Amino acid sequence: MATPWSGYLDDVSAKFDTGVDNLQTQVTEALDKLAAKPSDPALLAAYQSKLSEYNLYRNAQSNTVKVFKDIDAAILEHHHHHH
């Protein structure tokens with residue numbers, strides 16, 4: 001039982017804003033290098049990698065969203081397990 005997510009959105013969705021930041025901190029530290037010796041391709045390509053990994057954090061934040069569904073499918077099996 002819960003209250004509707006639209007009344008609590010800036011806590012429920014806002015969970016993303018600190019998990020994204022574990023990716024952002026990472027891209028920004030690749031950028032801490034790219035601000036140091038910029039187009040050095042060994043660091044700049046790690047930046048441009050992390051820049052994509054952060055969009056993969058975003059992709060994972062469209063998988064988790066469909067995995068809470070899988071816990072709920074385990075809840076679905078728990079209703080059958082009442083037999």
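Residue positions begin at 1 at the first shown residue.
Going by what the header records, the deposited coordinates were determined by solution NMR.
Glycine is no exception: its Cβ is also placed from the backbone N, Cα and C atoms.
According to Swiss-Prot, the experimentally introduced change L9 to A is described as follows: Can only secrete early substrates such as InvJ/ScpT, PrgJ/SctI and PrgI/SctF. Can polymerize into filaments in vitro, but not in vivo. Cannot enter cultured epithelial cells. DSSP assigns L9 (mutagenesis position) to a helix. A simple way to gauge crowding: the CB of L9 (mutagenesis position) has 10 other CB atoms within 10 angstroms, across all the protein chains here.
Quoted from Swiss-Prot, the note on mutagenesis experiment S49 to A is: Exhibits constitutive secretion of substrates. Retains the ability to display SipD/SctA at the tip of the needle filament. In the three-state DSSP reading, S49 (mutagenesis position) counts as helix.
According to Swiss-Prot, the mutagenesis experiment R58 to L carries the annotation: Non-invasive phenotype. Reduced to three states, the DSSP call for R58 (mutagenesis position) is helix.
Quoting Swiss-Prot on the mutagenesis of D70 to K: Can secrete only early substrates. Can assemble needle filaments in vitro, but shows a filament assembly defect in vivo. Can invade cultured epithelial cells. All protein chains considered, the CB of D70 (mutagenesis position) has 11 other CB atoms within 10 Å.
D70 to L appears in Swiss-Prot as a published mutagenesis result, with the remark: Shows a specific deficiency in the secretion of the translocase SipB/SctE. Retains the ability to assemble needle complexes, but is not able to invade cultured epithelial cells. Following the DSSP three-state reduction, the secondary structure of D70 (mutagenesis position) is helix.
Under its mutagenesis entries, Swiss-Prot includes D70 to A with the note: Shows a specific deficiency in the secretion of the translocase SipB/SctE. Shows fully assembled needle complexes, but has a reduced number of needle filaments. Is drastically affected in its ability to enter into host cells.
Quoted from Swiss-Prot, the note on the mutagenesis of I75 to A is: Shows a specific deficiency in the secretion of the translocase SipB/SctE. Shows fully assembled needle complexes, but has a reduced number of needle filaments. Is able to invade cultured epithelial cells. Mapped onto three states, the DSSP output places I75 (mutagenesis position) in helix. Cβ neighbours of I75 (mutagenesis position) (same chain, under 8 Å, six or more residues apart in sequence): none.
Here the C-alpha separation of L9 (mutagenesis position) and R58 (mutagenesis position) works out to 18 Å. Same-chain residues at least 6 positions away in sequence with a Cβ under 8 Å from that of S49 (mutagenesis position) are, in sequence order, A30. Remark: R58 (mutagenesis position) has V20 as non-local neighbours, by Cβ distance under 8 Å and separation of at least 6 in sequence.
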